[PDB]
Amino acid sequence: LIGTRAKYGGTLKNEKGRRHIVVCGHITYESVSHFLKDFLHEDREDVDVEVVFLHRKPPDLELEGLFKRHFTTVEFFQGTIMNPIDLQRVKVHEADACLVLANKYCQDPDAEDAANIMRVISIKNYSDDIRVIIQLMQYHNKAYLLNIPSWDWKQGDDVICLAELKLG
Amino acid sequence: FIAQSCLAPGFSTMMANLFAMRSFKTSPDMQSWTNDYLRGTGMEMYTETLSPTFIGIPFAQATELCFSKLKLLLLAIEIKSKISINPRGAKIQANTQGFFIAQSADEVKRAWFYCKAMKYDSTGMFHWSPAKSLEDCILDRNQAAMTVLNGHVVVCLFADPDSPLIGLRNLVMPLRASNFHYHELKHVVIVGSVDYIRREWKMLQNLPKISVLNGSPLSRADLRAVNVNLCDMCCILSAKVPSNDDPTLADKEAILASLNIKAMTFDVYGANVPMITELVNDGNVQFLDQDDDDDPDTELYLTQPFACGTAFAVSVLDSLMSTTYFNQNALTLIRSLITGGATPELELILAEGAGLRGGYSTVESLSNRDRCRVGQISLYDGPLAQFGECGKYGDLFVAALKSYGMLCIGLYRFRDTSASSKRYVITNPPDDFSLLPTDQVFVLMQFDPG
Amino acid sequence: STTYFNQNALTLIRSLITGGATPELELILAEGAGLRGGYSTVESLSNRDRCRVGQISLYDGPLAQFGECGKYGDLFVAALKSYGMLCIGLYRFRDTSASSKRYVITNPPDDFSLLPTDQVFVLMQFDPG
Ligand SMILES: [Ca+2]
Ligand SMILES: [Ca+2]
Ligand SMILES: [Mg+2]
C-alpha cells in the first residue's frame, strides 16, 4: 500500500537557450530504440536537441536501461498527452515540435488513427502555434486533421501517411 | 433543452443553472465577465405563497411590483390546477402560489411578508401533418443544394443502424408547438444514416417540414448542401454506444464535427455558425474551445463552452430529482417550458402506441395556442433600442412588460467588448445593471394571432 | 526523424512518389466529393512539364556505347547534356556468370565500371507529342 515513490514524474526543468521535442503515442522499447538510433546519428548535423518522452504506462526494465544510457539527452515522464496538466509538465508550449508515433502493427487501423488524431487535437487545444508531426495509418483519416482550424502546413505541421507512402 | 436553444441560443445554459443549487459570494478580483456569469449561476427557482396585498391585481402589475420593490423575478403562477407562465390578463387569487427566481429561499420570503404600509393534434398544442412517408423525405446532395434553406435547423446525427434509439421526437416537437405560426416554423433537416432514422420515423410521420439527408455530418460536401452557414442552429448528437476504451476518446466524432465546421469557409466563416454539442463525457469540454484555459477538475458549469451555451451534458440534470421531491410543481414548470406544452392527456395518447394523433380544431382548441413562448430579442434596433444606448436593466424590464407583456429573464452578452463572437449567459441581472447596444435579452413573448 | 530536421525533405519525397500531389489537390479530396475534373487552360498544360521516374537499358541505343567500355561518370555527363536525364543509380545483375535477379546500387562513383546488361535509374524530362 505504501509502495514506492513515483520514479517518473514532476516537471521538466527549464534551461536557457535549450531546444527539446516531445514524443508521444506508441512508446515501446523497439520504437524508442529505433527512433533514437536515427535521431542521434553522427552522419547528420550536430544539433543540441533533447528528446522528451511522454507515455501512460511505466516503462519496463529494458526501456529504463535505454533511458539510462541516454541520460544527458533523453528524458522520460509518465502521463498522457490528453491531460492539460501533463502538457504543462513537459513544457509543450516551449517545445520545438511534437511527434506522435503510431502503432503500425495494430488490429484496427481506424481505432489507432482516431486515438492519434485526438492527441493532435489535445496538443493544438493547449497551444495553436506548436509544430506537430503525426504518423497516420490510413489516408481517409487525413481529412479530419486538415479540417482542424489550428492545422497549418505552412507553419510546419506534417502528416506521414503510411498507406499513402507505402503504396506510392 | 437543445430544442429550446434553437429558438434562443444559450437557453440550455440558463435553464440548467436554474435548478442546480449554488451559493454565490462576490470574489475580491477576477474577470468582469466571469463575475457577471457567476452571479447568475447563484439564482434558483423557488415557490412562495403570494401576499394577500397582491389579490385583485393582474399578473403584469404583480411581477412588475415584485421586480421594482422586492427585487424578485416572478414568472409563473398556479391557477386553480394548472401553471401559467407569464399569463396575460390573469388576476391573482387568494393564496396563489408563485414561482420566483432568487439567490436563495430567504429572498422569496419577502413576497409573503409584504404590505402597502387536421392542422393540429388532439390537444391542440402541436402542428399536425397527414403522416408523410420517410421515402418522400429522403433527399440527396443535388436535391438539398437546389432548395433554399435559410434559418433552418440542422441535426448532425452520429448513429449506427443498430445504435440504441434516442428521443428524436423529443427534439422536433418543441419546434412544432402551436405557439408558432406555420410560416415561422423552422425547417428541420437531419443528416445521418437513413437506416437508423427509419426506426425513428414512427414518431416523426405527422411532424411537418422534416427532411432527411443520407450521409455523414463530417463530410464538407453534405454540410454545404444543407447550407450550414445559413442555419439558425446546428445540433451535434451521437447515439453510438461508448466503447469504454478511454473517456477522452468517447466524444471523438462530436469534437471533430465541431472543429470541422469552425474551420469551414463559405463564399462568411464557419466559426460564426451557432453550434450546440452534447457530450457523453463532461471532461471532453476542454477540446470544444481553443482560446481558453482548461483545467481537469473544473466543474462543467464553470467552463467557457458551457457558459456560452455551446456545450451540454446530462450530468447537469442530476439535481432535478432533488428539486422534484421538494416541489412537484417545479418539474411541471420545466416540462411546460421546454417541451412546448405536453399535457398528461397527450402522454396518454402517445402511450397507446399509435403515434401522434390529429384532431379537428374547435373553439377552445385554438385558445390553447395562446401561451407564452421562449424567445430572444436584440437591442440593436427597434423601439427598445433606446435602452441599449444608455443602459439600465430595470428600465428595459418595465418598458417591455407594459408595451408587449414580454418578461425579460436574462442577457446574452459578448464575452469581450473590445474580438470574438462569443456570448455568455447572465441570468436575472440587477435592475442597476448597465446594458450595451450589442446585448441580447431572453424574453417570454406572448402569442400574437395573425 | 527526417521530417522534423527538414520539412522540405518530406515534400520532395511526396512529389517524387505520388506523381505530384499539391496541397490544393488534398483540399479538394478532403471535401468528400472524390476526384474533380477541370477544363484545360494555358497553364494547366504547363503543369505536365516535370521530371518523372524512369528506367533505361544500356543494351541498345545511343547510350549503349558506354555499356561496352564502362564508366558511370561518362554516362552521367552524356545523358545530362543529350536529353537532360539525371542518373540516380544502377540495376545490375547479381551474378555476371545464371539468375535473372538484379540488385540496386545507389549513386555509384564516377569511376564505376558499367556492363552491357546494366539498367540505370533516371529522371527523364517530359517530351510533348
Ligand atoms: Ca443560490
Ligand atoms: Ca480549451
Ligand atoms: Mg443555481
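The numbering of chain B matches Swiss-Prot: 507-586, 594-630, 798-947, 979-1129, 1134-1165, in order.
Header lists the method as electron microscopy, 2.4 Å.
Placement of Cβ uses the backbone N, Cα and C atoms for every residue, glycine included.
Listed in Swiss-Prot:
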- B:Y552 to F: Affects the interaction with SRC (MUTAGEN)
- B:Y1012 to F: Affects the interaction with SRC (MUTAGEN)
Cβ contacts of B:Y1012 (mutagenesis position) (under 8 Å, same chain, 6 or more positions away): B:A522, B:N523, B:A526, B:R528, B:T547, B:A1018, B:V1027
For B:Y1012 (mutagenesis position), the three-state class that DSSP assigns: helix
Other C-beta atoms that fall within 10 angstroms of the C-beta of B:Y552 (mutagenesis position): 22
